[PDB]
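Notes to accompany the following structure.
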Amino acid sequence: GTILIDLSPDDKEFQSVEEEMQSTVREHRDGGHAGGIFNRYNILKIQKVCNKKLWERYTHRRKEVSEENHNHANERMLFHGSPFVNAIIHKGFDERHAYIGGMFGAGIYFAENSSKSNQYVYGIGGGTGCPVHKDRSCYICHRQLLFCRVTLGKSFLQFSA
Amino acid sequence: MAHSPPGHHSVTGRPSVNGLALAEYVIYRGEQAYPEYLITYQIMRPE
Ligand SMILES: O=c1cc(-c2cccc(O)c2)oc2ccccc12
Ligand SMILES: [Zn+2]
């Protein structure tokens, strides 16, 4: 069901997604161990993900949440990074993309910091790094993140370190 | 997957230590997220 549309670097949509990716880089408490050492990215490509069935599944659930929460879906745009992104774009998020050992329980995790999701691109803790050089800080190999629309509804606020 | 806390639809992980960290979020239903852009990139070696 899925098609990928390339955005031109001249397109304002390319530019605003690139800016959210670039401007939400931060330093991480692991000194780059999981995701590598960098202050910015070389964006090679931005593709829009189009799949009707997966979109309607999202908006159906969004309306339910919204009606249980005084007509407020509480929708955000958030990053997700994983070795399964090429599967998520084709079949959508499910049980297999959960973080069973995550600190808020076994669910699917999203970040406001792009560099946070970058830590999960090659696996939990960055896995063994890139497949070709086995380098978690590889500067040669191509990486991929998702920038996602996420419905939060009434969010349980967990304070945390 | 686990369930949401009763009476809620997600969990917000609100950073209470790393002052520069932004929030992280957890949903317990795959249907609460749509993967809208695929970004291909390299991290860049700092100068
Ligand atoms: O993008 C994320 C992906 C993942 C992740 C974790 C385990 C398995 C997986 O397929 C993705 O975890 C995160 C945790 C906090 C913030 C963002 C992420
Ligand atoms: Zn590599």
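Sequence positions for chain A are given in Swiss-Prot numbering; the residues included correspond to 952-1112, in order.
Every residue gets a Cβ built from N, Cα and C, even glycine.
For A:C1081 (Zn(2+) binding site), the count of additional Cβ atoms within 10 Å of its Cβ stands at 20 [all protein chains shown]. Look at Swiss-Prot and you will find A:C1081, A:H1084, A:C1089, A:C1092 tagged as Zn(2+) binding site, backed by similarity to another entry.
A mutagenesis experiment is reported in Swiss-Prot for this position, A:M1054 to V, and the note states: Loss of activity. Annotation for A:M1054 (mutagenesis position): spatial neighbours A:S1111, criterion Cβ-Cβ under 8 Å with sequence separation of six or more.
Taking the centre of the Cβ atoms of A:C1081, A:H1084, A:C1089, A:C1092 as the Zn(2+) site, the nearby residues of that chain (Cβ within 8 Å, site residues left out) are A:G1080, A:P1082, A:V1083, A:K1085, A:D1086, A:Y1090, A:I1091.
A:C1092 (Zn(2+) binding site) falls within neither a helix nor a strand when secondary structure is assigned with DSSP, and so counts as coil. In the structure shown, the C-beta of A:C1089 has more C-beta neighbours within 10 angstroms than that of any other entry among the binding-site residues A:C1089, A:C1092. In sequence order, the recorded positions near chain B, meaning those of A:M1054, A:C1081, A:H1084 whose CB lies under 8 Å from a CB of that chain, are A:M1054.
Taking a Cβ distance under 6 Å to any atom of ligand 2 as the criterion, the recorded positions A:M1054, A:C1081, A:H1084, A:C1089, A:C1092 reduce to A:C1081, A:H1084, A:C1089, A:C1092.
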